[PDB]
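Single-structure report; data block below.
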Amino acid sequence: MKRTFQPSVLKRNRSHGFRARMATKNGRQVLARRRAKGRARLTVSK
Amino acid sequence: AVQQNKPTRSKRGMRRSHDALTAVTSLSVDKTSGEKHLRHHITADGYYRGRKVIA
Amino acid sequence: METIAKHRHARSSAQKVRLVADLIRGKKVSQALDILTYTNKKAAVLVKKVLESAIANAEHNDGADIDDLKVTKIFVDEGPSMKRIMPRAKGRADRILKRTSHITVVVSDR
Amino acid sequence: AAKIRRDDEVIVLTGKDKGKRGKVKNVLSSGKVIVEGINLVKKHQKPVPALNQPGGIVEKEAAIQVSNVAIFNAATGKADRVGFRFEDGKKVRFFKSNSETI
RNA sequence: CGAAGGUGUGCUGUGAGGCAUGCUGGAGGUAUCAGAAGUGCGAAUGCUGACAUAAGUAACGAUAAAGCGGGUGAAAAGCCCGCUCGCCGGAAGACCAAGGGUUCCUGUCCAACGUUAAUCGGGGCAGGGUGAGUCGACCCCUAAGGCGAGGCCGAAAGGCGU
RNA sequence: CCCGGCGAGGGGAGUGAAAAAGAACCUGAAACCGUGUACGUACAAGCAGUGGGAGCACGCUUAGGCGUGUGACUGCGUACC
């Protein structure tokens, strides 16, 4: 039976990558929150 | 179907009162080599009833 | 003079090892070895090794004679358990216990 | 500066070797010293085929706390304390019982 | 010349309690009179950890299937070699993209992992292995769509477009 | 040094004030699981105790008692919130 997750690297990076986060004002707020919490990984980009 | 009350250790033991093992009564002695073996079986060196069968 | 030998953290259940331990309580050592050699159980091998270790200790460290020894005490106690996971139907998980035992044998010339 | 230095002669103040004398061999950074013939221990040493070294039970010195030793004064034959002062343009140590330079 | 804490025994008050002492332990305890409270647990299908019962009971994952001789080893139904038997064959054969990332080859080990044993493994440890002018990517060109100097519009944030 | 698979695990020797301080290492409670000893139990019906009460084993002893463990037989008796 076909399930929900079906991977694709190009789509992953175009959806949740560093440059996509930087291109909008709310994405920068996501980055600021995560830097303030002190995460070791900031985005999904390798 | 499941229990309504927890059984006791006394009941556990009463049920297990039939679980003991039995030992072998005695062994046999070959008439030529002198080894001990299970009756009607061959010995560990290859004898049965005084004759060498397996080399 | 009594001599001890032990096997700690053995891979078996104490309930299973006691069935074999009960066969040789109070026997002479030669008779006990003969009994253990013709028992078709896995616990028999382990118990036999422990008995042989006890006899060798009594010969080397205490200067005993083989023909005078008897199995004066023997017992099994429970040890730590390992915990594992086993999946079942419809995304439900169950726990598995892997049990161990300690085995103790005491020989004496009295 | 430091009151106890390498190549000094000292006397032991506390422990199983209370009263013995010896020479300081080297000074460690944790606050301990190795003195010659003092505080011996028996080590069970495993053989190692490399280096052609066999095993055996060895006797060797162990480190002792520096505040448990004292500088020895040969003139008096007793333990002493140390002080510092300037004499020409350089710093020196002196015994406190008689005020003589070391 | 043995503190708190742990485990027994004797005595004592109407009760919550108190006093003495044997064994274990190895460095702290605290009279009397006053002062302050995170001050007393059996229940809330209470919260976290440990351990029972059912029980040595159910089960061991497609009914394609195995037999025998020799080798190694502490130990061989399951590993290596040989001879027979059986199963698929528009696949249960061969080569790729997507996805994964050392699982590939050689030596050595059997605690844990393998729903059983294991000398075996896609397991543990160490060493080796990917060679391009012509195969691909990068590069030149554009589709749907995206961004967008000036520009139009909108309390701010922003929206649409050359 | 010894048994064992050139294992796992253990017994000696030795260190140390101490090894039931041995690396799964200060103290080491309770639930839960065993080995040994004394007494009871295979014609007997229920909240398992309480009142009465033989017999057996064992320790003192003023040889008179007494203490502690077990408990056949018998009156009464349907948990807690």
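Header lists the method as electron microscopy, 2.0 Å.
Just so you know, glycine gets a Cβ as well, placed from its N, Cα and C.
Annotation source Swiss-Prot lists L-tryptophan binding site at C:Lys90, citing experimental evidence. The Cβ of C:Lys90 (L-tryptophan binding site) lies under 8 Å from the Cβ of no residue that sits 6+ residues away along the same chain.
Mutagenesis annotation in Swiss-Prot: C:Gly91 to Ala, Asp or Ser, described as Abolishes translation elongation arrest of SecM; the structure shown retains the original residue. Remark: C:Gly91 (mutagenesis position) has no non-local neighbours by Cβ distance under 8 Å and separation of at least 6 in sequence.
The note that Swiss-Prot attaches to the published mutagenesis C:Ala93 to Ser, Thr or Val is: Abolishes translation elongation arrest of SecM. Cβ neighbour count for C:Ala93 (mutagenesis position) (all protein chains, 10 Å cutoff from its Cβ): 8.
Sequence-distant neighbours of C:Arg8 (variant position): residues of the same chain at least 6 apart with a C-beta under 8 Å from its C-beta are C:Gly79, C:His102, C:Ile103. For the recorded site, C:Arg8 (variant position), the DSSP three-state label reads strand. Quoted from Swiss-Prot, the note on natural variant C:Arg8 to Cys is: In strain: SK1048; decreases translational rate, tRNA binding and subunit association at 44 degrees Celsius; does not alter 23S rRNA or uL4 interactions; not erythromycin resistant.
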